[PDB]
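Structure, as structure tokens:
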Amino acid sequence: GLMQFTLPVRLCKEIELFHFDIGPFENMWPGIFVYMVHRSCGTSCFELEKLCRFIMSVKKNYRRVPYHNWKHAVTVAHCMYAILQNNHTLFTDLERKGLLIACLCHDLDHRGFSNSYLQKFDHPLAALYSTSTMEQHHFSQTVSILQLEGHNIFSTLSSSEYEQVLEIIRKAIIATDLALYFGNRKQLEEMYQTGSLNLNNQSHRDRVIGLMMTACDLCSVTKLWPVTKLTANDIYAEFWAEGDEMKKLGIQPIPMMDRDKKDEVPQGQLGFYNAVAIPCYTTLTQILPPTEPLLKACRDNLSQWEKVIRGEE
Ligand SMILES: Cc1cnc(C[S@@](=O)c2nc3ccc4ncsc4c3[nH]2)c(C)c1OC(C)C
Ligand SMILES: [Mg+2]
Ligand SMILES: [Zn+2]
């Protein structure tokens, strides 16, 4: 109860910033997450024995893939922590509890392959879940881990609070299906511009939580340039392996996944920042003004990718 987690001074300071990198020491990531839960939620939100056993089961159910791994889970949870801390009064106690856990769990048991590859492969998960295939798997895995003896971190919530937090987590994890992001941001863009956006409207909150999840999930593009660039290597290592597996099924992959088109990466990154990243953090910065540093970081990184094309790096 009186047991805080405490980080070294550089981490204590930098963890509060949107662009914090969690570092290469895996054995500190659990404590970094607990630290974030304690400051974001309170030292009473979770029984420490049950939270620590939840964190270690979640870690075990992430695989050794180049990008969609345990480090990504903790990184995405840190971005969410930064959003919640800079927007203190806007979120309920249940939402703060649920969203950090949703981020930690959002890619549980990822295999390093897109929904599209599962469908073309004819993977069993694609028969069980026709859309948001991996994302429904991730939520399924989250529920399974919550139901292990000793792993129910939500046990001290009332019946209705428990149903509300699982519903927050489910929507939050489904929203990380990027195929749903485009329509979600268009709607939010319309509602903000016509003035109809209303954070007391549950269907509006859902949409805003949806965009926060996309923003945390894409946060690789909001780091300092050297983190952004080195993370892109891991992203393309998964994508190119998937492209290799498409070719094995006798399907030419899209250029994004074809390692034979490495050359076009800088131009592909431009389209991505223009089509997805910038619109995302722009609409988020309109709805949640204190998240502006993410939009500034993203634009800085667009400019770094522009310089790569121009041969300046
Ligand atoms: C953070 C991040 C960084 N990079 C990417 C890849 S996106 O930049 C991209 N789009 C294209 C289109 C054509 C193309 N030809 C050769 S590489 C390449 C591309 N890379 C994604 C998808 C990303 O987000 C995924 C995690 C969804
Ligand atoms: Mg995912
Ligand atoms: Zn993710």
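Following Swiss-Prot, chain A shows residues 724-1036, kept in their order.
Determined by X-ray crystallography, 2.2 Å, according to the entry header.
Cβ coordinates are placed from backbone N, Cα and C, and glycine is handled just like the others.
Annotation source Swiss-Prot lists active site, proton donor at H791. What Swiss-Prot lists as 3',5'-cyclic GMP binding site is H791, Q992, and the listing cites experimental evidence. According to Swiss-Prot, the divalent metal cation 1 binding site annotation covers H795, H829, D830, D940, on the basis of experimental evidence. Swiss-Prot lists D830 with the feature divalent metal cation 2 binding site, giving experimental evidence as the kind of evidence. A mutagenesis experiment is reported in Swiss-Prot for this position, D830 to N, and the note states: Reduces activity 1000-fold. In Swiss-Prot, a mutagenesis experiment is listed as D830 to A, annotated with the note Loss of activity and of zinc binding.
Rounded to a whole number, the distance between the Cα atoms of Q992 (3',5'-cyclic GMP binding site) and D830 (mutagenesis position) is 22 Å.
Here the recorded positions are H791, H829, and the one with the most other Cβ atoms within 10 Å of its Cβ is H829. Using the Cβ center of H795, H829, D830, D940 for divalent metal cation 1, the list of other same-chain residues with Cβ within 8 Å runs, in sequence order, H791, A796, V799, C826, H833, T899, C939.
Just so you know, of the recorded positions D830, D940, the Cβ with the fewest other Cβ atoms around it within 10 Å is the one at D940. Ligand 1 lies under 6 Å from the Cβ of none of the recorded positions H791, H795, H829, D830, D940. Over all protein chains present, the Cβ of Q992 (3',5'-cyclic GMP binding site) has 24 other Cβ atoms lying within 10 Å. Close to ligand 2, meaning a Cβ under 6 Å from one of its atoms, are these of the recorded positions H795, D830, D940, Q992: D830. Other Cβ atoms within 10 Å of the Cβ of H795 (divalent metal cation 1 binding site) number 23 in total over all chains. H829 (divalent metal cation 1 binding site) is 10 Å away from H791 (active site, proton donor) when you measure Cα to Cα. Look at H829 (divalent metal cation 1 binding site): DSSP puts it in coil.
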